[PDB]
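Read the structure below first, then the notes.
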Amino acid sequence: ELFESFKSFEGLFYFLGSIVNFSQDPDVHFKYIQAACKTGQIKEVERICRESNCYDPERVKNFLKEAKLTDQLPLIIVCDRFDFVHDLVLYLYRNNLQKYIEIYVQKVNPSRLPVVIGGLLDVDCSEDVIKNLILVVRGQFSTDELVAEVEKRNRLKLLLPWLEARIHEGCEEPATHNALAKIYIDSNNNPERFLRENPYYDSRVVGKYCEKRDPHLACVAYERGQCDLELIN
Amino acid sequence: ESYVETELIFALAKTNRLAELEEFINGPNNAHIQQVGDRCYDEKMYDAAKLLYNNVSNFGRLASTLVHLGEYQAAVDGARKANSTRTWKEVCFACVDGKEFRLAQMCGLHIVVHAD
Amino acid sequence: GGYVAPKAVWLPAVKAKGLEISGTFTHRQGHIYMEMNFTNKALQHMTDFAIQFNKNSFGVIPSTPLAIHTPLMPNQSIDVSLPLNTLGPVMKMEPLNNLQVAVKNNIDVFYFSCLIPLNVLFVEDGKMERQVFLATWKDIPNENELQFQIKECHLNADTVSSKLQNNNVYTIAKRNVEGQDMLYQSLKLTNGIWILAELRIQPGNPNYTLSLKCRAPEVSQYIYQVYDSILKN
């Protein structure tokens, strides 16, 4: 407080930046952060803000959404470290999103792809950029929950080119293959020839789908899967 | 704060001073909608959570508040983009009760995808 | 193996500039250890660890330097087994089993105390011959005899005996007296002090009477405490 009494440019800033070593009062550390932002050098501090995580990211994030920097990207890190993704990407749609989401999923984490995309669909975004980011190289991904949030939104019609390019080389993922099966259910035809030359999809899955729809197709479904008792039932 | 501001707009609903509330709101609110924003229609003090959820784009919730409010045309006008199974059953049952039937079927189109 | 209390926090990080120590004591095949976990909750590397004890009732000291050879990095947590012996200076403390400790690192020296469970001081050669037991019991002044209650115990004499034996408390004789089991037991501390005991188990009584005779009766309360712990754990 005697520091901040004056201008208190950065002296006791460096002082804490030394003392931070086993310094567990996160409030003074956040004030220290504010200082690092006075003349922005959080660059070399945001890194330890990744390490130092004994604080309350709420008023922190508020300070951030007041701290204008236009290229900060620890806010995303603390965000998904505490899962403030909803309101974060919310204000992000409010102002702008071009690559922040993208640079996050590429360098930081392609894990939360599907959930954030579902958020985008919730905020009723522009599908094109979703296509584009899908084109952007990723790491890992789980399709099941993605198409689940889809079936909530009912707007899968857009990863299908991704599946096209992907199976274009022939990834034998029963996941993506039954996803194809779903989009073909949507396509409203008879891929029994496809159903047979594709052993990759899950017949049990497509059958438990078409329970209502198409027993005349659950036939060949269970016949690929030899699900005779299910065929009976 | 948020407390000050949230309960502030809450009391503003208590005093129905919307025509200046929502206008002040455009500033750095530092508050949290959808909590007092809830309380608005919760306390039936409508027409504001209308505006709140508007400036937060809370489709359906806002449309439901239109319903309880008696607003029914712009209700479907928001449902056309909201398009949640909720939105659809809302507009269906309400508009039937609203005794509008033409637009009722016009919106009932969008549910028949679900035979349930 | 005998009873070993779960580790407890001995020195919290916030009182020690980020150093957190948890600990317990064990006795392993005639050898006493102070088993600890050191965690660095600070932002500086910690080095130059050292430890010493104040003079204490049973002459407990570390027998070697503290075996921490690498810097303990921020967020790291190591297990440290410090061998102890009872060859050190003796000063009678209150409570009798209290141990004052100083731990140093490159940041500062920190102080804490902890209580030594006396069973780690129960030696292997503590089984009195029946003849000697009777004579010693009789030799010790009757005023030295102290009575304690092991509350809510339901172990059979046999189980009592086996558990105690595992902690170097030997059953010398058992007397069945109208349903009651009377167990006569001996144990011997690292300082040579014998403690004789009569445990009375009665039918319908959920509480056992532990009667202890010692030439240094001040010790008795503490034997009772750990006797109780061994039976309840």
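The residue numbers of chain C are those assigned by Swiss-Prot, with the residues present covering 705-937 sequentially.
So how was this one determined? The header says electron microscopy, 9.2 Å.
Cβ coordinates are placed from backbone N, Cα and C, and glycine is handled just like the others.
These features come from Swiss-Prot:
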type	residues	note
MUTAGEN	C:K842 to E	Strongly reduces interaction with ARRB1
MUTAGEN	C:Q851 to A	Strongly reduces interaction with ARRB1
MUTAGEN	C:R879 to E	Strongly reduces interaction with EPN1. Reduces interaction with SNAP91 and clathrin. No effect on EPS15 binding
MUTAGEN	C:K917 to Q	Strongly reduces interaction with LDLRAP1. SNAP91 and clathrin. Reduces interaction with EPN1. No effect on EPS15 binding
Proximal residue to C:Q851 (mutagenesis position) among mutagenesis positions C:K842, C:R879, C:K917 (C-alpha distance): C:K917
For C:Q851 (mutagenesis position), the number of other Cβ atoms found within 10 Å of its own Cβ: 12
C:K842 (mutagenesis position) versus C:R879 (mutagenesis position) - Cα distance in angstrom: 18
Assigned conformation of C:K842 (mutagenesis position) - DSSP reduced to three states: helix
C:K917 (mutagenesis position) and C:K842 (mutagenesis position), distance between Cα atoms, whole Å: 10
Site with most surrounding Cβ atoms, counting all protein chains shown within 10 Å, from the mutagenesis positions C:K842, C:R879, C:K917: C:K917
